Number of protein chains: 2
Amino acid sequence: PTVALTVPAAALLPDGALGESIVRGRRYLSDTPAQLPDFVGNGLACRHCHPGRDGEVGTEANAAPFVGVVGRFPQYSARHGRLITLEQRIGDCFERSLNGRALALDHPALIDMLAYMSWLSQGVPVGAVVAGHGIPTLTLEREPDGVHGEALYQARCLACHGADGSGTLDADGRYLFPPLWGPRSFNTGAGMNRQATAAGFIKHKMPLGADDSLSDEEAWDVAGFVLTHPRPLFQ
Amino acid sequence: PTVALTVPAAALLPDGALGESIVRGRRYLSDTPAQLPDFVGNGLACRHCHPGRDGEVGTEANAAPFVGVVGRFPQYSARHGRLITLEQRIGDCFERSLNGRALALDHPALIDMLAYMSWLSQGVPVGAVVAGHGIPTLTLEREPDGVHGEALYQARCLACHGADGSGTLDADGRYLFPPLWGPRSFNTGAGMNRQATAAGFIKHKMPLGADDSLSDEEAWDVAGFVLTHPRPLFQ
Ligand code: HEC
Ligand code: HEC
Ligand code: HEC
Ligand code: HEC
């Protein structure tokens, strides 16, 4: 079954221990390098690929929302060759997207992330599919043209992500516009390093506030440009 | 929200890796000492306190069904003094009810238990309360009378659980009727060692196939008798 993407009201947060956990979980997801420096090896927070409005994280259709995610695990992973839990999946995002180290599976910060994801999933039937889950891929027949992609990047992306892909810092030292390549970006093991996933994300979410504005060809070619560049190597 | 206790159809099991996991999970829950001997320190399987029909485990109202349990975690534990995950909760049942050792939080058998619980929870909204969850307690004002309880035990329980509480083995060496005290029963750390929980279980589920037949006084007193006896000590 597919159900709608619903976002709960932060005014109806439970109190007690669970509410305090949810609030800490939102912070870990929004501000991950500063909150979890022992585990993060780049400049990315979860929210840089799992954006949300109103200070929430992971609430946007076609940008891998967390709404409903708790009810989809455990599930099979071809990386692992077996079923994995949601804790383990978060571990892989720390190791790959954040170029870091997985939290222990009972670490309190990991549990607070889980509590926040569960809060966002409230009312979703276990096993159901949320409309707008994941990042829909975009695939062309034909190798991306990074020459075209370089021209598109300069015209549509550079002002935010920079001529050297290094992003723009905000006043408090967190990325306002995150790095797309180089030492502070996602590593080679990340899902965003796959052509069709980057092309899909770009097509649906970029340029910022212009969702679904690039033609399919343009998203494909600019993703290819972006992925020509060096970034940290995953072991 | 409270929703109904629904049990899925084993004929509609998913295939692939998830279906194979679910099936292994049902076996670990039904036949735990034989399947997980490194982790089990008594004669109990999960199904001896979380019974189910038709070979399922954890599907009976007022006998702590697993239907819906996945959507109730993480939650606060006063034992731990913080939020815990469902994997951690299962660990505590291994340590206390099964007098053993917790599985590692990524152990494949634990994940297969989780997969089975998730399958049983299919369609339950995350966060909802399933009708018949847990084991409703029964509490009297007044200390249980174990003299009364001994007479009730002889008349209503002994034929199955034995004069020495040691249970009845089946032909394949698993308990048909499980031990209520002594070295093969639950340890002192288990929830069933608490007077009001044992009284509630008994009242709602015992004698077998005579749910809600003891008066409240009778359940209370027989639970008290049962809990006068030695059993393994929890560290
Ligand atoms: C971009 C560089 C990412 C960063 C930073 C983080 N994640 Fe991610 N995540 C990313 C992709 C491309 C995907 C795949 C989407 C799909 O179609 O399924 C994911 C997925 C997840 C998931 C699974 C979601 C699902 O529906 O199954 C989770 C739980 C997840 N990501 C969590 C997560 C966390 C907690 C992060 C910070 C530690 C994180 N991700 C960063 C891309 C990126
Ligand atoms: C500023 C107004 C932006 C423009 C123009 C573009 N992007 Fe962007 N991007 C921006 C933000 C604020 C974020 C974080 C997520 C959000 O949706 O809030 C992003 C994220 C990305 C990512 C993922 C994260 C990462 O790799 O660091 C990618 C791959 C990305 N953006 C690419 C991209 C491209 C190719 C653009 C031109 C077509 C583009 N972005 C424009 C902000 C802005
Ligand atoms: C009786 C001696 C038990 C054995 C054997 C096992 N469990 Fe148990 N479990 C027992 C009690 C008395 C309770 C509390 C019920 C309540 O009202 O909440 C539990 C609870 C659980 C739970 C949590 C259920 C919930 O709704 O939150 C789980 C997940 C659980 N038990 C699992 C479990 C497993 C997997 C077992 C075998 C390893 C196991 N239990 C054995 C009593 C007994
Ligand atoms: C045989 C027909 C039984 C009679 C009579 C009684 N019990 Fe029982 N009990 C029986 C089974 C098959 C099981 C497993 C769970 C099931 O519902 O399938 C149980 C379980 C218990 C337990 C929990 C497990 C344990 O501690 O080992 C308790 C505490 C228990 N039973 C107590 C109990 C008492 C006090 C009875 C007389 C009032 C009684 N049981 C009768 C089978 C049978």
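Since chain B takes its numbers from Swiss-Prot, the residues it shows come out as 31-265.
Note: Cβ is positioned from N, Cα and C throughout, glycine not excepted.
Under the DSSP three-state reduction, B:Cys76 (heme c 1 binding site) is assigned to helix. Taking the Cβ of B:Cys76 (heme c 1 binding site) as centre and 10 Å as the limit, one finds 23 other Cβ atoms among all the protein chains shown. The feature heme c 1 binding site is assigned by Swiss-Prot to B:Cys76, B:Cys79, B:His80, with sequence analysis given as support.
Sequence-distant contacts (6 or more apart, same chain, Cβ under 8 Å) of B:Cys187 (heme c 2 binding site) comprise B:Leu210, B:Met236, B:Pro237, B:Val252. The heme c 2 binding site annotation in Swiss-Prot covers B:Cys187, B:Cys190, B:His191.
Residues annotated as domain 'Cytochrome c 1' in Swiss-Prot: B:44-158.
Per Swiss-Prot, the feature domain 'Cytochrome c 2' maps to B:174-260.
Looking at Swiss-Prot, you'll find the mutagenesis B:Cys123 to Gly noted as follows: Loss of function. Around the Cβ of B:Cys123 (mutagenesis position), 20 further Cβ atoms fall within 10 Å across all displayed protein chains.
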Listed recorded positions adjacent to ligand 3, that is, members of B:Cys76, B:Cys79, B:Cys123, B:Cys190, B:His191 whose C-beta is under 6 A away: B:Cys76, B:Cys79, B:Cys123
Output field, heme c 1 shell: CB within 8 Å of site CB centroid, site B:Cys76, B:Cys79, B:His80 dropped: B:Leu59, B:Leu74, B:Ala75, B:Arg77, B:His78, B:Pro81, B:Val87, B:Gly88, B:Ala93, B:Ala94, B:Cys123, B:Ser127
Select from B:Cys76, B:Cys79, B:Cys190, B:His191 the binding-site residues whose C-beta atom falls under 8 Å of at least one C-beta in chain A, and return them in sequence order or as 'none'. none
Alpha-carbon spacing, B:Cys76 (heme c 1 binding site) to B:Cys190 (heme c 2 binding site), which is rounded to whole Å: 18
Using the structure shown, find which entry in B:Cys79, B:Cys190 (the binding-site residues) has the sparsest Cβ neighbourhood within 10 Å. B:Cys190
Identify which of the following binding-site residues, namely B:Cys76, B:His80, B:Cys187, B:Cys190, place a Cβ less than 6 Å away from any atom of ligand 4, and list them by sequence position. B:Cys187, B:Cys190
